[PDB]
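Structure first, commentary second.
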Amino acid sequence: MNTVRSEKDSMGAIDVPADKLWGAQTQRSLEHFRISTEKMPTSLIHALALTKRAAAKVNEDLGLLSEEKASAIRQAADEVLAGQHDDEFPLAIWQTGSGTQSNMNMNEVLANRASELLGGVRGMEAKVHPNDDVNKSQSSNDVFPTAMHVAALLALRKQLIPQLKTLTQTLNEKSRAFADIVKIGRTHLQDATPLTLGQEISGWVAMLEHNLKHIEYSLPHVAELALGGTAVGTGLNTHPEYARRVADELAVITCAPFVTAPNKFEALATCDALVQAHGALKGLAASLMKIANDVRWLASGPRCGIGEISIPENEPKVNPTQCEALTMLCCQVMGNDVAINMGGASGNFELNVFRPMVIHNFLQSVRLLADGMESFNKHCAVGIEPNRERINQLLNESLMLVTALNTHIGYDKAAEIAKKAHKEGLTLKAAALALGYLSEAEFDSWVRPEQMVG
Amino acid sequence: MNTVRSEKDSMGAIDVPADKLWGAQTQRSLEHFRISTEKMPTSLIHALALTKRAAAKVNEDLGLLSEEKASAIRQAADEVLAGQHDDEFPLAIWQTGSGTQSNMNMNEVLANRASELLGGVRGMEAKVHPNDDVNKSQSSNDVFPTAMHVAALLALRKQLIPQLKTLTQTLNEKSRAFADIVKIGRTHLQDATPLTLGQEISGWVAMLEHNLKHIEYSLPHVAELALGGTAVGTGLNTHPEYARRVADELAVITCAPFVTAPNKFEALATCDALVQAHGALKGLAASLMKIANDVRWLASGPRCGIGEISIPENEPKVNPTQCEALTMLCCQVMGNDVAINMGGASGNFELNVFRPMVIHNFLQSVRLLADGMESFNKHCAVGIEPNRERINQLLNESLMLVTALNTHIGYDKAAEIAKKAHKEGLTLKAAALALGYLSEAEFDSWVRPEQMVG
Amino acid sequence: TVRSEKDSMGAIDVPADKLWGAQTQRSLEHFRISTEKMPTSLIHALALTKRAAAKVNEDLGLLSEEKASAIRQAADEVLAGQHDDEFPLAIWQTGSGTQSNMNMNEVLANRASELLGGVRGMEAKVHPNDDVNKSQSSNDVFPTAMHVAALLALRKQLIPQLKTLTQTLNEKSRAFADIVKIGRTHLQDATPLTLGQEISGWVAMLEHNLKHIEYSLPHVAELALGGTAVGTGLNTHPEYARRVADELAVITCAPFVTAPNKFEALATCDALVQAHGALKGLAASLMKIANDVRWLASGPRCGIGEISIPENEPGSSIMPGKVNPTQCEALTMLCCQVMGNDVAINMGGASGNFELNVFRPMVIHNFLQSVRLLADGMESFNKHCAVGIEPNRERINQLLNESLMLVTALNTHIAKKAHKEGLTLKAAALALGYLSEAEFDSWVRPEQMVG
Amino acid sequence: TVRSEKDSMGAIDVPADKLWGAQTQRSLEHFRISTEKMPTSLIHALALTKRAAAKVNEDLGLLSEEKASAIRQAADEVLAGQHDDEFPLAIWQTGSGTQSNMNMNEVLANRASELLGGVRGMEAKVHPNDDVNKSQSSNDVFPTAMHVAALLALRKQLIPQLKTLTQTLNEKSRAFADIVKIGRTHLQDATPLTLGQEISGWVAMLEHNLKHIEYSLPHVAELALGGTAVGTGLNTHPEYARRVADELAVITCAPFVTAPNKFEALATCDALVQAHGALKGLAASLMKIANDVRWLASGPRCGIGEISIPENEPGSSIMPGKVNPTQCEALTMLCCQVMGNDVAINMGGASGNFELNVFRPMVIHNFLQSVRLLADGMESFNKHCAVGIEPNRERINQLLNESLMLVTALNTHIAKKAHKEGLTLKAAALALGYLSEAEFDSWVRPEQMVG
């Protein structure tokens, strides 16, 4: 639409697109921060809407906001949560470091929509005010960190943790199914003493189980909310019960264990909970990178690599493309951790103003890890299968089973056999027969890989 | 649109949206890599289109592709470059690590559109073939690194370097304008011997000048193109002149100094040129972070900080919001460098398959630095002004001018004056008068900051 | 000057006055990279690991009492600082730590031989592989030593220093609870809070960091020993893994347990990647606290100047009052180091293959360095800076009362003029005849503005 | 056992058998953080800086010939390794490097006093501040020493080792130019190339890295000396900055110049942030080369096994043929270290304020460590691995000919069956009667497939 609606603030008049619900502050931000393409993610927009919905409810309970306005604001917020207003949030990540401009974006959109819900219009004549009504009892300084933690905790609980549990279950099933398949070990990339494919996969399972615990340990701190600290942490001008009531209301409407932060100065001056929680996510990235690499190396071939397992072929030579997407996003999480650490280390005095960047990286890492585990699970892990003949060919051509001979012929003769096999390019069996130290039936009876794995 | 068009590949039939120009391979990728929200940026899509346009021209020159098909492919590519097909590229960054799927996305879109341009239709009956025609003489393995370098070099030359030069010129103007304004120095955050505001800003200018040289040094390696190496670097099945001809054609159509990579094995197996070029960008980020911090600290106040300069107020208390956006994106560049380094270190054998991730980070850093410099320049740097009275108040209340007394009254008496001023909370002048060591006219004649800056 | 020792590769000259053997000698020839060596914490953890293995092997009837006791006595000498010059190998060695495992095997074997009345070298009465390395692989020994060193350093160095610094700052927060100062957001003047409130944020940060570090300890307490070469424990006694973790717990007084999955324990450094995540969180918190201290102390006349800190370095007689915040500089520098070390650890931890992670010397070098830096940095910052933080009460009150933020206290009773004309709020108000010299003193109470 | 020295803060006991003075003593009391100290390269660069300043001060008539010569002789003793135990200070000190500047001032002053027939301490004939530090500030001395150390280490250590390794790999590439092997993309079998071609990629990587490192040298050659406290050079001779850069260029034989903008030189570590960018590029290239070597050598029976590498460590007699790629492990570990060090450097370089960057000891600690790691790592990898790379020709040909990739050679004349039935291409073809035992040998020529 070309038509505009004129709005005015202390700097003068500014035109806003007539078909949009935002106002003068959003327009000024969008015009002054034309930096790259990254915007607030939907998860954060929704968390801001939840925050305003909870504040409106508490302000009504406390007699500070009328029933008619509070109900209209909550209904507008529910429309945002239902996906009806995604194009009303145009602002860049690369904005004011407190997130003030996105706070005001939500205030303006909810106020103008609430006005319409009460039979009014958008703009200067609206029936609901962005600051006096939608932002009542609030500061950008406590709202934005609250929305950051709401988005982070819900994404961890609802997306990442369920996908981690699902992938863990799949690999545990595979570990049990392949518990009796002996294969060659590899240490330093060199052939080593055997273990079962089930045992090797059980290591991946144990990694994912440990990662789940580390992530779970990070959740209580992310559940602490800044809301009620207002501008500098003192809560100046708020009702004494407001901070607890709004955390309680957020806990009710999200079904997640939000609590008010015990120290609002820590809550405003730092992003420490997210620095710590992201530490657990970069741990998960290091574990997934290792699992993904084992899978693609074990499946390498079809003739000039390892080839011990097969994986689903999802494209019409076929490459381990799910493993590649996963290893790439694991690198991304490691970079994101550095950006988060720099922002988290850079607070000054009463406020950390690196917040849009910190939450952009944090929520990206959660999407990448959650969706990457989901994709790797359904398009790779559920279909891993052993190549039993290839596994046995490698085991039987290795030199590593020679220790099974020690109890029968002694260490010196076993070592002589292995040295001859290596020097002359023979199997252990062929070298042993060539020296006359045993018969083929003896070799087959004594060299039992299933007895060498514990 | 709900209606579909059925296409078939070696895996069977797959439905594609009837209103889209992509084909079966793009559809399979979009369905198997539903990971997060990051997609190929427009710059990379355009670079892929340029690559196909150049290949079509050379294939025609060499008698390998008909005039009618080559001309139609070039016209379709020009439509992409003109912004007519942005919604035809739906694939995630988090795809196959070679970028094969985005290569095929461009092949399918250009083939189907070229078919329409020749009076045909989209789909199985198209008059132009994605592989046999649009991908003729090519592999994903050489196309994708070529598009990466085309996008990177053009973004550096056309966006980042011009914005760097513009910001440098603005700060040089400010340095000259303020060359005679003496202010207090600060080392370790402590008051120190004086320098002019122009001298301090000249440091920022010299930083940006040095950064431009470092960036310029990185351009020749990025200008080397993999195209012609085909699958593993040998160029098997290509015309002997093809590699040089296609680099020449890209140089002509872009007006940039592209050349064929002297070693195609390096060109396919690594992202080394981008690892090195991004090293220069993280240098720029460290310099910009320092400049932005000096600006916001020098402007801090209005009464309880430093307050030596004023900056434009762009929002209706006013915060240094351009400095905050810039410091945040500088942190992002540092994280992006780590992701790039991990991907660049992780090639195996004939191909690096961390490429979508590397180019996603690299092009993001270029957008952030280019657009951030542009925004900081027009919304902050051009309007920096001294607060002359505040500068003089700080200089006159400091203890640091006391050395101007040494030549007149001797070091011992000057040190006694400074010690008394510090202990008793006095100005140097008041302490000197209290001791009877000089008159007020003598102090004003001897303590000349304009004589203490070289 | 030399004796001739032997390994599977042939004869090699070894310094006669050293206790190491052929494999350590060869390592010195092949890994001449930079200057970083195993830190004392890791050497001690390796000695403890060998001491525990010797005891368990004796209990299981696998090693004679005379040899096991001599090995344990030699290990005690290492722990007592008597053999620091016997461990010359670089960090930048085989990625499993094999070379340092053999360094400890050879030193302990040769010293144990002497304790039994024998000599060092080929004729020794105790053997590095057959006796000191019995039941063990480098593959499970090195990760065990890594976790022993890490857990003990966290419990004995880092956590005590963190608690000590937290207590100091808690005392300062209580002492300054009534001192009202100007808030700062975006570096700009903002509404008031007390100095005690601001310091309470630092305290709460350190309290939260302690909890995060404590949550990382159970995983680090899991030990690989008993997994042997690939995790199966092939050729080891079924009770050995549990027994050796129990013995390490006894001799160290720390809650070590055998790792429930030896494949995870051998194939990854995951416990240390996670624990270092908590340490980089502490680094980000300490960076912020140290920056607040140095900015609040900036001056003495052209910065903020709200607090004073101890002056520990001599100055120039002609620049009295220039006090560089040198403890804050050491601390911010080491916090930057911890962030870099985290990246190095993450790359190594992401890079295991199959049955073994072979980035281990580098991972533990970084991890133990971060622990020393954070522990010693917190000790130094506490003793030489934090304990001496004091308010500059006159300066605090000058900034608070000359600011424009207190104007909000006039809302319920009835600024641009003060700002544009360079006046105080009271001077601008009286000039407008909107109140008096008693109403302003009555209505504008900063101590009522921190609730 | 002790002597009593004095600074502006009072009297302090100093070890009688040491050459440092009061300020170094105080630093030892206040900066007891970890174990990292100034590296020898930096101590030497500081001594060279003082040697040059003494000569220029003498030329300008500011320092007596007898004192200047004695200072220069004391500096030469430091450079000759006679005073390594006189520099005890931690990296984790004042962020300008003041403490280490004073350490060198005190050691040189006390030794110069002895050379003039005097004593060390209060009665010394040469003064640390008035004589050894004349015309200087810690603020411009420390960045000068940083750049002197960095440029000389790049020119004398790193670049020669890079050239040596490149030459070795170039020889290998030429020697193996005719050995056709299977390509691998995505870890999967792919069309052929020669072993020489694959190695030529490693060579081209190292050649490109050399150019990038060379491009970083001009900025590192710019010296801060002469900017004094804040960059203005207040109270220094107008020719001093140029003269002292010229003298450093003469005595080091390297192209040092005075920095054209002293404010940039004091307020940033930008030249080192940029130069380290090129070093992390080299680390990413060396990681890839080292990984190719160890994967190509993997086996001896259940990996790739296309090349052999030297066996440098003794093995078990019962595991002949297990050759761990230990040089590749040391090299990949140190490459991970360089990546972490880059982050630490970037944070320090981004963190200057106003006239001075005070993250300097940490920045130079990381930078010089990366140089040692890369230089010594390239030396070790060259001598103990790269020079001995050899093809396993039978294994290379077995993998090449049993693969499915060569089927494309049949296009212009006329695979699924071979793959599904476990046959060679020739066996599957003959079975289908699509060619013979002579046509296949004629049409499928891998040596014609690398053009």
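Since chain D takes its numbers from Swiss-Prot, the residues it shows come out as 3-416, 425-461.
Technique stated in the header: X-ray crystallography, 1.4 Å.
Each residue, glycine too, has its Cβ placed from N, Cα and C.
According to Swiss-Prot, the protein carries these features:
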type	residues	note
MUTAGEN	D:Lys127 to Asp	No effect
MUTAGEN	D:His129 to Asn	No effect on fumarase activity and essentially same conformation compared to the wild-type, but appears to dramatically reduce binding of ligands at the B-site
MUTAGEN	D:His188 to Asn	200-fold decrease of fumarase activity
ACT_SITE	D:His188	active site, proton donor/acceptor
MUTAGEN	D:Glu315 to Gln	There is essentially no effect on the affinity values for both S-malate and fumarate. In contrast, the catalytic efficiency values have been lowered by 10-fold in both directions
ACT_SITE	D:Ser318	active site
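Ranking the recorded positions D:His188, D:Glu315, D:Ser318 by Cα distance from D:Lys127 (mutagenesis position) puts D:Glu315 first.
A break of 8 residues separates D:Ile416 from D:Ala425 in the model, and their Cα atoms lie 13 Å apart. Note on proximity: of the recorded positions D:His188, D:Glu315, D:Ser318, the one nearest D:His129 (mutagenesis position) is D:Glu315, by Cα distance. If you take the Cα of D:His188 (mutagenesis position) and the Cα of D:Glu315 (mutagenesis position), they are about 32 angstrom apart, rounded to a whole number. Most other Cβ atoms within 10 A: among the mutagenesis positions D:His129, D:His188, that distinction falls to D:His188. Among the recorded positions D:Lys127, D:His129, D:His188, D:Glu315, D:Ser318, the ones with a Cβ under 8 Å from a Cβ of chain B are D:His188. Note: D:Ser318 (active site) has non-local neighbours D:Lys324, i.e. same-chain residues 6+ apart with C-beta under 8 A of its own C-beta. Less than 8 angstroms from a Cβ of chain A: among the mutagenesis positions D:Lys127, D:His129, D:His188, D:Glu315, that describes D:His188. In sequence order, D:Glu315, D:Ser318 are the recorded positions among D:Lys127, D:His129, D:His188, D:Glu315, D:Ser318 whose C-beta falls under 8 Å from a C-beta of chain C. Classification of D:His188 (mutagenesis position) by DSSP places it in coil, neither helical nor stranded.
In three-state terms derived from DSSP, D:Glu315 (mutagenesis position) belongs to neither a helical nor a strand segment and is classed as coil. A simple way to gauge crowding: the CB of D:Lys127 (mutagenesis position) has 19 other CB atoms within 10 angstroms, across all the protein chains here.
Other C-beta atoms found within 10 angstroms of the C-beta of D:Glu315 (mutagenesis position) number 19, with every protein chain shown included. Look at D:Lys127 (mutagenesis position): DSSP puts it in coil.
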